[PDB]
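Enquirer: My structure is below; once you've seen it, I'll send some questions.
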6 protein chains.
Amino acid sequence: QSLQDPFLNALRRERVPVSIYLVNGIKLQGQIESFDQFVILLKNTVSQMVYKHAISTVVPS
Amino acid sequence: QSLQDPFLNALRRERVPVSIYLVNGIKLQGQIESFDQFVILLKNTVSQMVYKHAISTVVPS
Amino acid sequence: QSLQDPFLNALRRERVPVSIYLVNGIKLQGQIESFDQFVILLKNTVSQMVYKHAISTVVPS
Amino acid sequence: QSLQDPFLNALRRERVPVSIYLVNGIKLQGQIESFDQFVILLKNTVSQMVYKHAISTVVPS
Amino acid sequence: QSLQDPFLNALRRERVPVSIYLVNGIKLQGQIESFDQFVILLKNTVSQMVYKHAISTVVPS
Amino acid sequence: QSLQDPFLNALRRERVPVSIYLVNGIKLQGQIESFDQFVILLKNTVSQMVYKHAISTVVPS
Ligand SMILES: Nc1ncnc2c1ncn2[C@@H]1O[C@H](COP(=O)(O)OP(=O)(O)OP(=O)(O)O)[C@@H](O)[C@H]1O
Ligand SMILES: Nc1ncnc2c1ncn2[C@@H]1O[C@H](COP(=O)(O)OP(=O)(O)OP(=O)(O)O)[C@@H](O)[C@H]1O
Ligand SMILES: Nc1ncnc2c1ncn2[C@@H]1O[C@H](COP(=O)(O)OP(=O)(O)OP(=O)(O)O)[C@@H](O)[C@H]1O
Ligand SMILES: Nc1ncnc2c1ncn2[C@@H]1O[C@H](COP(=O)(O)OP(=O)(O)OP(=O)(O)O)[C@@H](O)[C@H]1O
């Protein structure tokens, strides 16, 4: 049904450290501040906006 | 749609070890835990969310 | 319009061996088993689900 | 749409030998047999189906 | 829309020499003849059709 | 509705220096002059139009 939002929501609520791999193979690490339909906000030392279209995978680190 | 979900649900139901090849050539392995319109869930040691847009092919390993 | 379905049907209906080139230069080969809006099913040694967004060209082998 | 369809139609109608550069760096050559919303059919020797999403540029050779 | 069409239209009416960078690092050069919703026509010697999906940046050169 | 728009707007309004990482690992730097649904205009020397589909991350620099 819907899997993406619960997975990301749960990762956020529980403040879980995640690795975000980009489609070019670059790995980003932080925690999920928020997300909407197109982007995921990732906090570490500064918050950065990652476009979903550039993401391959999100996995707990 | 009408071909994807059954293919994916069969693998999920039957606990088939699968290879997911990404568009960047990276090959991920595991079993399909779940999926929605946009993402596929692959389990072994951690559950990782893979965006379909980053996927090239899904195959039994 | 729709050019894609007939082209692929003809290959499926008539068991033409086909070479499928992916956006990362990799080339798959087999027989078009079926397809829907988003995926093609290559059947060769195995049934594999190829996302069309990962495909660059489809050529008769 | 209003610039793309005319551009492609002229090439097909006038039997112009074309070069289709793909995003992956491959260059396909041939004549445009036909096109629709999603693909271009490019001939010669055989007909090859090209997904527009894989194309960067289309130019007469 | 409120940003893209005015930017491109100004470059077109004013015949500004432009660099169009593709997502693969290819840099095209020319002037904008025309655009629609999906493509940009870039001309110097020969008008070439560039798909927007393959474009990263458009810059006055 | 948006997380994306507020994030980009705050950076724009406060002239916050940003790094825009493209999907091909190329890094752009500047200030966000403006944006719409599909593009971002990034300031000096000469403003350049960047397609969002080509962007991986926007980071305050
Ligand atoms: N789950 C994954 N999804 C997408 N890409 C991955 C994944 N795991 C690894 N990669 C990519 O494969 C390449 C090599 O993987 P590598 O094992 O170095 O990952 P790592 O996170 O750097 O280290 P490790 O996996 O040992 O923790 C890297 O470029 C990385 O981006
Ligand atoms: N169906 C596919 N879709 C996308 N990429 C693929 C596919 N099959 C292989 N590749 C990639 O193309 C390259 C060549 O494949 P090759 O068969 O040599 O890999 P391998 O190391 O033998 O093991 P594997 O094929 O299972 O990755 C590999 O880097 C692989 O990740
Ligand atoms: N504004 C831009 N948008 C997208 N790609 C660009 C841009 N500028 C340069 N590139 C690409 O980055 C690559 C770097 O090569 P080049 O030396 O020509 O540019 P560059 O000035 O090094 O770019 P940078 O220093 O920002 O990495 C080139 O392949 C080029 O096509
Ligand atoms: N936040 C980010 N988003 C996307 N790509 C990044 C990011 N940070 C780094 N990269 C990419 O990873 C490469 C090297 O990774 P690293 O994290 O070491 O960045 P860096 O080279 O130290 O600094 P910079 O990213 O400014 O080049 C860079 O070439 C860059 O393109």
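The numbering of chain D matches Swiss-Prot: 5-65, in order.
Going by what the header records, the deposited coordinates were determined by X-ray crystallography, 2.2 Å.
Backbone N, Cα and C define each Cβ position, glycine as well.
Pulled these features from Swiss-Prot for this protein:
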| type | residues | note |
| --- | --- | --- |
| MUTAGEN | D:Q8 to A | No effect on Hfq condensate formation in both growing and late stationary phases |
| MUTAGEN | D:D9 to A | No effect on Hfq condensate formation in both growing and late stationary phases |
| MUTAGEN | D:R16 to A | Almost completely disrupts the ability of Hfq to form condensates in both growing and late stationary phases |
| MUTAGEN | D:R19 to A | Almost completely disrupts the ability of Hfq to form condensates in both growing and late stationary phases |
| MUTAGEN | D:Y25 to D | Almost completely disrupts the ability of Hfq to form condensates in both growing and late stationary phases |
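Help me see these features in their spatial surroundings.
Expert: According to DSSP, D:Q8 (mutagenesis position) is assigned to a helical segment.
If you take the C-beta of D:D9 (mutagenesis position) and look for same-chain residues 6 or more apart in sequence within under 8 angstroms, you find none.
Secondary structure at D:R16 (mutagenesis position), as computed by DSSP, is helix. The local packing around D:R16 (mutagenesis position), expressed as other Cβ atoms within 10 Å of its Cβ over all shown chains, amounts to 16.
The C-beta environment of D:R19 (mutagenesis position), restricted to residues of the same chain at least 6 apart in sequence and closer than 8 Å, consists of D:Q35.
Of all Cβ atoms in the shown protein chains, 21 besides its own fall within 10 Å of the Cβ of D:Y25 (mutagenesis position). According to its DSSP assignment, D:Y25 (mutagenesis position) is in a strand.
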Enquirer: Counting every protein chain present, what is the number of Cβ atoms, excluding its own, within 10 Å of the Cβ of D:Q8 (mutagenesis position)?
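Expert: Excluding its own Cβ, the number within 10 Å is 20.
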Enquirer: Of D:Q8, D:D9, D:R16, D:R19, listed here as mutagenesis positions, which sit with their C-beta under 8 angstroms from a C-beta of chain E?
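Expert: Cβ contacts with E, in sequence order: D:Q8.
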